[PDB]
Amino acid sequence: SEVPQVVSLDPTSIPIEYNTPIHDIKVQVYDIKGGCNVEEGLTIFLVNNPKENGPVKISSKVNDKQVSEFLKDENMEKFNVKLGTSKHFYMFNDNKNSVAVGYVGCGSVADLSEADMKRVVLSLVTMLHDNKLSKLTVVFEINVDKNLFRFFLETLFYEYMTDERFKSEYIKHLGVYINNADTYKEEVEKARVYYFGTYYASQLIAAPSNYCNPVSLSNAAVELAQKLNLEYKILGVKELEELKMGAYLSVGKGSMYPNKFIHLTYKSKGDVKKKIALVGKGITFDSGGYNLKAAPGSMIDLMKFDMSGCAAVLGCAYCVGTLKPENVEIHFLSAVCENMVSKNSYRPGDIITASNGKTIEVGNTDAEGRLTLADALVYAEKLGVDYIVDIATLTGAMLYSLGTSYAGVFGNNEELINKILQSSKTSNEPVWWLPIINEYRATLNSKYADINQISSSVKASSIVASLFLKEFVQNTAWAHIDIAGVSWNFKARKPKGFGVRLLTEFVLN
Amino acid sequence: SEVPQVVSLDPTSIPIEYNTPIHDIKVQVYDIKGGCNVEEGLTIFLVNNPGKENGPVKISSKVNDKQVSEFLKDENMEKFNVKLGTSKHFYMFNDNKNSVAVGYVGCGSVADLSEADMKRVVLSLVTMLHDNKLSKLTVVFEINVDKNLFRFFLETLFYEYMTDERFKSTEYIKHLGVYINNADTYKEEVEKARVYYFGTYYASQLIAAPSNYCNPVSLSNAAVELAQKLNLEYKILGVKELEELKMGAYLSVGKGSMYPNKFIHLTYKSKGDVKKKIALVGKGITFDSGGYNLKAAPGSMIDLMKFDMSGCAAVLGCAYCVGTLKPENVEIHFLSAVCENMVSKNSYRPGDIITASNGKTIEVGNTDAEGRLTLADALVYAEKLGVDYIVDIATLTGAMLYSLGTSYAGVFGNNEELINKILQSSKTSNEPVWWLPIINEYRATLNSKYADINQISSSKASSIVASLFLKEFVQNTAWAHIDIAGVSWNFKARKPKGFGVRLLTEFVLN
Amino acid sequence: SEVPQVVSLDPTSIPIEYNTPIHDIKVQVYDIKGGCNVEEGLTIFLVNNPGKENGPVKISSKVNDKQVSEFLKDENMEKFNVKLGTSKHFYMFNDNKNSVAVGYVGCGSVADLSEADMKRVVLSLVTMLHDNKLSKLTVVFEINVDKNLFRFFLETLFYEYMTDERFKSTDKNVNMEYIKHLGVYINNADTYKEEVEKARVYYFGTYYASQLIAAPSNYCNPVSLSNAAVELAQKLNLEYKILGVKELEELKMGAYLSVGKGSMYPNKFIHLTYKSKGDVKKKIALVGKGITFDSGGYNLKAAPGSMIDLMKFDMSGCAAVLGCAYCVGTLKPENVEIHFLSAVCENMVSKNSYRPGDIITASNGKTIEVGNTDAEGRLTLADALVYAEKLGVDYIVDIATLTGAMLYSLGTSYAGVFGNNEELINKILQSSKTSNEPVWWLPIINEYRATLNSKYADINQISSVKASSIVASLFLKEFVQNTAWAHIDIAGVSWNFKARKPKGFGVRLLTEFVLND
Ligand SMILES: CC(C)C[C@@H](C(=O)N[C@H](C(=O)O)c1ccccc1)[C@H](O)C(=O)NO
Ligand SMILES: [Zn+2]
Ligand SMILES: [Zn+2]
Ligand SMILES: [Zn+2]
Ligand SMILES: [Zn+2]
Ligand SMILES: [Zn+2]
Ligand SMILES: [Zn+2]
């Protein structure tokens, strides 16, 4: 619980913003039928043109003569609907009050993807960050379903919010005009919850490794559990030794921060008809160990993000703990540690023993995630659960295979895999199914240990890692989500909080 | 048609073996319900034991010989186990008092065998064939296989048994017996397998041929020769017709070569009425040096890059199978933009803007991404034919080794139905393929400042970005792209797989 | 003159846009003391707030419209701040009940705008011009600018506003609509009026240079580049001469000829000349590196970071020289004779290429040991400098994308200048100040000269002292015997990586140099 320090100026906790300006925003949703009022603030129309880079056309009654003249076809024709393009103007309305009116181009395709919507939102966020507004009103002259509408709000809330914890005028009202308004009203408060779960997770990821270490991360986890009335249990070195979790403990041998195993539990006050375990990779810093990240491209300044899985899980815990779904018992697990170089570090070639008795030959100390997850997976299966889903920034190959938008899912069960893809669809956190190819299993056959940590090959590293993990689930439906490529937003230089909404939709639906 | 030379010792054709020792093998299939006869040669029993770890081998099959039956009694066989890949050889005398040889191959613990360890089963069998000067091989199936897997057994047996000695200078069986239950249903698979094998081995021959032998002219010559031995309409476009067709992307790639570009266009048409028109496109880079983006990086594998025409080989390999089996109600076009990517005073340069045959201007960012340039023009041509399906197959991106590896190929496309047909074809051909996404969000990375489009991204999903490129040259036709860069070469055996041939033939047949 | 081809689809000339939409813009400058008329298009105020960091916006120019004046009152305007780069659009009706567009661009709180600051200001202006279909732009200067800062505003505005579509076919922009009129309100307008057409000229010289650079190497080759230059000389009535290979052979330019040996394109030496109608008090030779593509040769650019796709850029010096030729040929300065020189070739990999280790002989007799074929620029420049000095000139200034080390030394904004004469260098610095193309003076360190001592040849091409920009300047110095000479290394500043396009760097610098003596 007490965070060790090297000098007195070393941080002993992660700063967390719980009450964000987003929570102060009153959201009202109206149906476009009946006309739009353009009293105060900034009003943005979401317009497309099914053709490409075509002219903007507003087709919604505006209960204001002055702003209608502005929105006349001849004047709006100036402007085009290219995805992400926007223009906003300041003017006097009938009350000659100063109002701002504009649009965001939504391309030429009727059905907007999650990527398209983000681009729509970022442009919207760009106008909000340069204006001293009181109210933002968005008019939907495009087609979006209930899930995409919620995705819109979530993304708006998340991108609008700015993290100033390590640094030394937000809108107070949000208006929305849409067709089946009464059907969309319920998605508003769900978005507000999903946003913070993601933003909460983001905060942990963005937290530098001197702030976010195994001790402070587990401490932060306990505090969240306490605020939500979740049962919690933190395993220390002595208990981990008694549980024989040698793989997980080996990775952390070289750290000044003691290993901390995070175990939260949500249990429903009804009948329990589904037990789910969520496992997140919690490497507070990945130096690579003795296989130090020194090669051109390793991105070592990166590696505080190696606990993104843990963040997604804790972020998920917030959402579930807030929404309190029925008929479920959920375990939020993370084997948290730090992978460092020391006199005490574990070595390449070392043979270590996991909690299920299997000996593992370490071939690369930078492949630390599968070791911590292995012992985490054994712990999970002993709980007697229906599904085990782990989420991890495991392999960089994901950047070459799937890139920065879609995460990969691996598994031993097609039904479980299918539930994750559906959750990807309704949460709009894109996931693609990748195969666990049994032919590669032999490359993990060690000469001295029961199994290799790695293949001698760089061929199919994400798949080989899934084969490894597969060895630590005996008789349980299990899935593995590799978020190494999608976790960090390189363009915006911040986390995405990837996985929080995905996992929440999985538990709820 | 005439291959240019630098010295008089430069080869002017690819040596091709059409009649292989496999074709000389008389194959007979009998039903197990009648007993197995021995007498001659080597007889191998394929045995498993479902539900035991490495259980004892037990023969299940009446042997029409009293004392090879006594030899095969369980007390004698309990010794031995069915561990996958395990094999033993037996010497004994039959009823007549003559010397016979018998043995077995273990098929593991799983009732339903692999696609991969059927390969190991076959590989184990071939071990028995290489160190032996046998005249007859007999295989008894005491495992259960469906119609597709049996054909696959023969194909793999044929392919692995065969040895390529075309480039060497300074004992094959003549009969194959198969004992299997519902033999009468399986007999139809025998000649289909032999056809599928050679189409694959034919592709293998073209792929294995070094680049001084296999160049744009000689490969195109070989394609013409194939069209003639089959009876397909054929036409080869040289530099002059290609200029008239304005195929600037394809022509740029070959500018630095001593070998003129040759576009291969074979056609199979059924005498029936035609309900499906299909264009099959293969990447045909006879050698990929990388150009001015020279392969000087450590993982470049500059020595194996004769393999960069695997797509073309798969397409031509398919052409053999289709041309022999003569399917109904279908019209097939075999297309390949064949050229060589070299470094020269005449070679295309990084930064260059070139114009494709559909009018789109392209900024070349990397000369080693040459395949998509040739395929783009090949794809424009394909759509001009007015077909229902366009499928290209290519060793396009090295990233496939990192994504799917050396066993599974990746398939991309603009049409889910076509993707599923490729997928089904993967199951029945047993050439494993996995569906990968075309992520439209990465399309913006191909937006060039001066040309219509970039050839490459700056940025890493190179396989996905390359597919995004290709999609731009198919406007309104169902199209799929198979990236076999990772699976084309069998690194362990130091030989090609001829991957894609059987997949494409099963694709057109269904 | 005839460009050789590999296939018939190979381009045989560089496409050049001469009549640009910028030239079609009628520009008027009015005095602010008379008030601003707003009544079409978009009207933009360049605003400041001296001493208030992100301070409030306040318009201070009489607006000859009651409705627009009321809109622009301080009470309405304070909601906005003057943050440098900030911009806003306003919609309103004027007294004649017509809809007009008005806005502002923040010019910060610092009285004196830098060259970097002014560009940022302009960039924000062009954004308002893009994606909007305006017919008129009116710009109001509520800041203080001298004439060459004012001129810099128009040049940069013109340059950034213009979009190059020579190589688009199926993706030309559907919405490219240029304004037809440009209005400017400024104090003491009669003093600034002279800068307008000077800006237009400075703009095109720069854009012409940008066009040559942006043109890919299959379009822009040694032959096609010399041809456009000749066509350029003809349109300006300049004396011109292009040297082919065996004229170069019998001027014995072995270094220059070596670089092009591996190319399918013959070497072409550009020699354009401007002579004043009057008596000549200054003779100047301008020498530009003209490598239409730098592959590196047998020292191939294969290392991570070599940026081989960008190397069609290697003739930026040459382009800067021709862009200057345009400006000089148009403005017709007095008492001056200018030689515009460029030894053009392409550095390629071939059986005919020159090799590392080769000893070659320059036109002044000095033998050179080649240590790196990617150090080709100094070889072509060596012979060009000898040619230049034989012209009997007073100042020789060469401009070249010579060393990537400039990225490590000065970065992407400032070019480096080397020289053998302080008077010339300062003139370069003075022209840099008035052209607003930033240049910094770097030393030629003689102690490093010994690293060029070859065992067999008279001199080494390169060092074995990783201070490469200085070593290269030491090399170049060896081919100038008794003439004031300066060397401007633009390897770091020529290409705009963010905007993914050329800068046309050097044109305004070189022209201001010629104009001010
Ligand atoms: C340049 C294209 C990407 C193709 C190229 C290739 O993949 N080169 C690279 C390499 O071998 O290091 C590489 C591999 C994986 C990921 C990125 C880059 C392959 O040689 C080819 O010629 N394909 O047509
Ligand atoms: Zn690691
Ligand atoms: Zn890690
Ligand atoms: Zn290549
Ligand atoms: Zn290739
Ligand atoms: Zn060079
Ligand atoms: Zn150069």
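We're sticking with Swiss-Prot numbering for chain B, so the shown stretch reads 86-255, 262-550, 552-602, in order.
Going by what the header records, the deposited coordinates were determined by X-ray crystallography, 2.7 Å.
Every residue, even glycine, has its Cβ placed from backbone N, Cα and C.
Here Swiss-Prot flags B:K374, B:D379, B:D399, B:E461 as Zn(2+) 2 binding site, drawing on experimental evidence. Neighbour density for B:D379 (mutagenesis position): within 10 A of its CB lie 27 other CB atoms from the protein chains shown.
Annotation source Swiss-Prot lists peptide binding site at B:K374, B:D379, B:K386, B:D399, B:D459. Cβ neighbours within 10 Å of B:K386 (mutagenesis position), excluding its own Cβ and spanning all shown chains: 17.
Reduced to three states, the DSSP call for B:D379 (mutagenesis position) is strand. Looking at Swiss-Prot, the entry for mutagenesis of B:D379 to A says: 6.5-fold reduction in catalytic efficiency in the presence of Co(2+); 854-fold reduction in catalytic efficiency in the presence of Mn(2+); substrate affinity is slightly reduced; impairs formation of stable homohexamer; when associated with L-461.
The 10 Å shell around the Cβ of B:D459 (peptide binding site) contains 20 further Cβ atoms across the protein chains shown. In the three-state DSSP scheme, B:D459 (peptide binding site) is classed as coil. Among the features that Swiss-Prot reports, Zn(2+) 1 binding site is placed at B:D379, B:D459, B:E461, with the record citing experimental evidence.
The secondary structure of B:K386 (mutagenesis position), as reduced to three states from DSSP, is coil rather than helix or strand. Listed in Swiss-Prot as a mutagenesis experiment, B:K386 to A is described as follows: 100-fold decrease in catalytic efficiency. 2-fold decrease in substrate affinity. Loss of hexamer formation with formation of dimers and trimers.
Positions annotated as active site by Swiss-Prot: B:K386 (among others).
For the published mutagenesis B:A387 to P, Swiss-Prot gives the following note: 16-fold decrease in catalytic efficiency. No effect on hexamer formation.
Around the Cβ of B:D394 (mutagenesis position), a 10 Å sphere holds 8 further Cβ atoms from the protein chains shown. One mutagenesis experiment catalogued in Swiss-Prot, B:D394 to A, is accompanied by this note: 7.5-fold increase in catalytic efficiency. No effect on hexamer formation. 1.7-fold increase in substrate affinity.
One mutagenesis experiment catalogued in Swiss-Prot, B:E461 to L, is accompanied by this note: 6.5-fold reduction in catalytic efficiency in the presence of Co(2+); 854-fold reduction in catalytic efficiency in the presence of Mn(2+); substrate affinity is slightly reduced; impairs formation of stable homohexamer; when associated with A-379. Remark: B:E461 (mutagenesis position) has B:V344, B:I376, B:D379, B:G382, B:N432 as non-local neighbours, by Cβ distance under 8 Å and separation of at least 6 in sequence.
Over all protein chains present, the Cβ of B:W525 (mutagenesis position) has 17 other Cβ atoms lying within 10 Å. According to Swiss-Prot, the mutagenesis experiment B:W525 to A carries the annotation: Loss of catalytic activity and impairs oligomerization; when associated with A-533.
In sequence order, B:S548, B:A553, B:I556, B:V557, B:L560 make up the list of same-chain residues 6 or more apart from B:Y533 (mutagenesis position) whose Cβ falls under 8 Å from its Cβ. Classification of B:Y533 (mutagenesis position) by DSSP places it within a helix. Mutagenesis annotation in Swiss-Prot: B:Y533 to A, described as Loss of catalytic activity and impairs oligomerization; when associated with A-525; the structure shown retains the original residue.
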Distance from B:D459 (peptide binding site) back to B:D399 (Zn(2+) 2 binding site), taken between C-alpha atoms, in Å: 11
Around the Cβ of B:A387 (mutagenesis position), the count of other Cβ atoms that are within 10 Å: 12
Neighbouring C-beta atoms (10 Å sphere around the C-beta of B:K374 (Zn(2+) 2 binding site)): 31
B:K374, B:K386, B:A387, B:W525 screened against B:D459 (peptide binding site), Cα within 10 Å - retained recorded positions: B:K386
Zn(2+) 1 site shell beyond B:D379, B:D459, B:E461, criterion: Cβ within 8 Å of Cβ centroid: B:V344, B:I376, B:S380, B:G381, B:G382, B:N384, B:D399, B:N432, B:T458, B:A460, B:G462
Packing count at B:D399 (Zn(2+) 2 binding site) (other Cβ atoms within 10 Å of its Cβ): 26
Maximum Cα-Cα separation in Å among residues B:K374, B:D379, B:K386, B:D399, B:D459, which the record lists as binding peptide: 19
Inter-residue C-alpha distance, B:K386 (mutagenesis position) and B:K374 (Zn(2+) 2 binding site) (nearest angstrom): 19
Proximal residue to B:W525 (mutagenesis position) among recorded positions B:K374, B:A387, B:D394 (C-alpha distance): B:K374
Cα separation, B:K374 (Zn(2+) 2 binding site) to B:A387 (mutagenesis position) (Å, whole number): 22
Interface-proximal recorded positions, chain C, C-beta separation under 8 A, candidates B:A387, B:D394, B:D459: B:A387
Inter-residue Cα distance where the pair is B:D394 (mutagenesis position) and B:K374 (Zn(2+) 2 binding site), in Å: 18
Interface-proximal recorded positions, chain A, C-beta separation under 8 A, candidates B:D379, B:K386, B:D394, B:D459, B:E461: none
